[PDB]
Amino acid sequence: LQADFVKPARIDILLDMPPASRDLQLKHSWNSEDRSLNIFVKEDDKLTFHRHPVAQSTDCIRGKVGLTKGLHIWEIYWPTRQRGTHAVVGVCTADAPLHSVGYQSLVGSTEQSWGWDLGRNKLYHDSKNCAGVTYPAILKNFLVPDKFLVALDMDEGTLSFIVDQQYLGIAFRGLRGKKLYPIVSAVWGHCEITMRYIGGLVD
Amino acid sequence: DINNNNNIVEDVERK
């Protein structure tokens, strides 16, 4: 019946303000100086990156800005048919590896990153030692669409996602005191992922 | 292959 579209107060406040300016989006876009060499930021669209079709390779690229406070939201656009076997979206410290040999959910694989595998609907963090957690929590009878929002609350130390205008709930906790960057892990040849910062709330 | 990649491409990140 009626799906719930209620969202936490602060997210409502932020989303009530006008979207961030082009200059602000660019300030928080993919960093061409902090990427896997198998990936490159599109010359004609600094908000989108492209992955060379390298075999047995998992590649990542970080956003230009590391966040330490405030509520921040950004939109990720990842064509569904361009995800392959492992497509993870999340955040990480500046130390997270941007590349690995073979195909896997690199983001969320060590204690340096936190990610949501869009194909497995699972949350990963320190994956080597910790088991993944289903998300969103199943209750009925879930596919992640082409676009959705990521919400990092550094004041509370949480990461959450909003799909189809629906708040999916807190995915990770314990991020307080860190400096986190937006990050993605991909393995599909020629995939293009777009990240557009929506806004930050200093509340 | 499965993830739409091919072995002809040079993996600059590995090298």
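Residue numbering for chain B follows Swiss-Prot; the residues present correspond to positions 184-198, in that order.
Cβ coordinates come from backbone N, Cα and C, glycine included.
Swiss-Prot annotations:
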type: MUTAGEN; residues: B:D184 to A; note: Decreases interaction with gus
type: MUTAGEN; residues: B:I185 to A; note: Decreases interaction with gus
type: MUTAGEN; residues: B:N187 to A; note: Strongly decreases interaction with gus
type: MUTAGEN; residues: B:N188 to A; note: Strongly decreases interaction with gus
type: MUTAGEN; residues: B:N189 to A; note: Does not affect interaction with gus
Item to check | Around the Cβ of B:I185 (mutagenesis position), the count of other Cβ atoms that are within 10 Å | outcome: 10
Checklist entry - With every protein chain in view, how many other Cβ atoms are within 10 Å of the Cβ of B:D184 (mutagenesis position)? => result 14
Checklist outcome for this item: Ordered by sequence, the long-range same-chain Cβ contacts of B:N188 (mutagenesis position) under 8 Å (at least 6 apart) are none
Checklist outcome for this item: The most crowded of the mutagenesis positions B:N187, B:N189, judged by neighbouring Cβ atoms within 10 Å of its own Cβ, is B:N187
Checklist entry - In terms of DSSP three-state secondary structure, what is the assignment for B:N189 (mutagenesis position)? => result strand
